[PDB]
Amino acid sequence: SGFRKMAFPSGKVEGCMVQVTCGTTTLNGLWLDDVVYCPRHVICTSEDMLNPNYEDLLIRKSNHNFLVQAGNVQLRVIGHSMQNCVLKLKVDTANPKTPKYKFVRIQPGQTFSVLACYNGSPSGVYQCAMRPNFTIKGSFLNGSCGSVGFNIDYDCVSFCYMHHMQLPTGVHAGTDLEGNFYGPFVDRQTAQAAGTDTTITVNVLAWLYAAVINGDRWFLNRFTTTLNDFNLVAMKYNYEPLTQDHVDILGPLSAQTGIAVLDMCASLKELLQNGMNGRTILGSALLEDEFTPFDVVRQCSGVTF
Amino acid sequence: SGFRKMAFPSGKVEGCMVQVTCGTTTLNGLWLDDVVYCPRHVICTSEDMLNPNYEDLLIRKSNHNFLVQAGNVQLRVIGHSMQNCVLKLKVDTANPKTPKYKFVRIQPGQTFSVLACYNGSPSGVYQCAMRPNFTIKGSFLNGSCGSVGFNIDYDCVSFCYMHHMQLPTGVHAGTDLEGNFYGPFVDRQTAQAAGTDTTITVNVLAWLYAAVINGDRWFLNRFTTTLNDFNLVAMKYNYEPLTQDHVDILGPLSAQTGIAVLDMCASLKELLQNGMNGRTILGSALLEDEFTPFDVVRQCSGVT
């Protein structure tokens, strides 16, 4: 029993973390086969970041300007190129610890594990959600850039995130592994409005189901509701509108618990309108939304890798 | 910036996780050098657990009755012994992925990472605290037993915990790596009173300091206090009494923020007496106590 925010085991990804350096800037790189992926802003001085022409800047750079370090071993860089906002440094050695991997662009609301690094050495690991406004609230200090997010789906590491930026707001933005930013952000040092954020409704519901499975049942009422009536309340409290796809996804949980999705929505409704009266649910005094239905099920059947 | 409950990278420990099996029961084992460590209740049927005589039960077992599996590879067991509540199965092969490691018995209030396994295969990783009553609130299902807790100090894995059981409470108990339970618990399926639990005061203070460093400053007051006056309030709300050793440990944080430890205690005091008025601190509506001062500093200087 018991329910914790669990990250995927980081082993396979640890073996791919290296240090990349260019002039002053040192940040992290992902080493898969004979290519190291890192944020392209590695090539910018502090001055360059205000308004960088990346093409012009990359053209001035030579292979030898790139110091790539895998622990004790220095890797020889034999080529460099740019794909969207990521740098692809070609090296003379294939990473022998390269796992089976895909590159995936996740949807907002979905979760992943982050392996936070500094100078290419793993620091720690935490699970988080891609906010509806395509930011993340994480832990990223100076030189944590290049740190990646991933999922393990059986034996395959699905890399979905690389950290680039901290917004003045103090939240974080980044790309998929093809170098495309999530959301409206750019790799420039300017004011950047993230969207109005919303609570991931489907995830909260999944978490409520987790609570019941773990014997925390105080919040269950004898009311029910409709999608429309519920969503009217959701809109008011800045919750993602709930769709049938969401109801369908919560089916297995609904089945195991014997509580209908609309019945649970009705309980959630009452919690939004009345608050929690300083009660906790699974040791939290607010409604957690960084557990997907799949996450809840994974942790409640003891799925391994 | 930003503040997350972070676990240590699990890689080095993944390489030591194996599956141990005896009769029906299968659980996890830790494989270091040529010895595999697992809970001794591996030898118990469901019936045996009500009231097991472990000596009598172990005597019936022979080397070959222990099936030890490291991924695909099966390890040959050449000896077995019991040390407190743990089994030490000696194998013919040294684990080639053995990291530099110590065994440590941690104090209550300290934190560690847990690598939850099932059938010797890593499931996931989370950070938690050893409660003052020597229990832990974790995630442990059927066959998660043998899962270990650890800290990494550079390249050295300090193993501090092995999970044994779930109390009727729904909390978890286990041993150090020499097989000694934390707290008053035994490896029997019976009612077991954990102590009155208390909030780890020093950890809360550390977390408050983290908040200020990350620009969450609403809770700072114009008041101060003494150790004794504060501790009188702490006792009332079931907080660990604060000592000078705790004040000393919070010094570096105190220094960076320019807020005296007693000044911060004064802010904590007011939060206990008045509650939080449904405000958050670092996105939490309660006072978090599973961050040690060292944890806070580690995350605030970017230590590997």
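Following Swiss-Prot, chain A shows residues 3264-3568, kept in their order.
Note that Cβ sites are derived from N, Cα and C of the backbone, with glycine treated the same way.
Per Swiss-Prot, the feature active site, for 3CL-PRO activity maps to A:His3304. Contacts of A:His3304 (active site, for 3CL-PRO activity) defined by a Cβ separation under 8 A and a same-chain sequence distance of 6+ are given as A:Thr3288, A:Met3312, A:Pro3315, A:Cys3348, A:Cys3408, A:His3427, A:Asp3450, in order along the sequence.
In the three-state DSSP classification, A:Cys3408 (active site, nucleophile) falls within coil. Taken from Swiss-Prot, the feature active site, nucleophile applies to A:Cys3408, supported by experimental evidence.
The note that Swiss-Prot attaches to the natural variant A:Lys3353 to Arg is: In strain: Beta/B.1.351. DSSP assigns A:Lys3353 (variant position) to a strand. The 10 Å shell around the Cβ of A:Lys3353 (variant position) contains 15 further Cβ atoms across the protein chains shown.
Taking Cβ-Cβ distances under 8 Å and a sequence separation of 6 or more, the neighbours of A:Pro3395 (variant position) in its chain are A:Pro3371, A:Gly3372, A:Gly3458, A:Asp3460, A:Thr3461, A:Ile3463, A:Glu3503. While the structure shown retains the original residue, Swiss-Prot records the natural variant A:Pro3395 to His with this note: In strain: Omicron/BA.1, Omicron/BA.2, Omicron/BA.2.12.1, Omicron/BA.2.75, Omicron/BA.4, Omicron/BA.5, Omicron/BQ.1.1, Omicron/XBB.1.5, Omicron/EG.5.1.
In sequence order, A:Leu3505, A:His3509, A:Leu3513, A:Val3524, A:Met3527, A:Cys3528, A:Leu3531, A:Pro3556 are the residues near A:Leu3468 (variant position), counting only same-chain partners six or more apart with C-beta under 8 A. Variant annotation in Swiss-Prot: A:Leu3468 to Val, described as In strain: Zeta/P.2; the structure shown retains the original residue.
There are 26 other Cβ atoms within 10 Å of the Cβ belonging to A:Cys3408 (active site, nucleophile).
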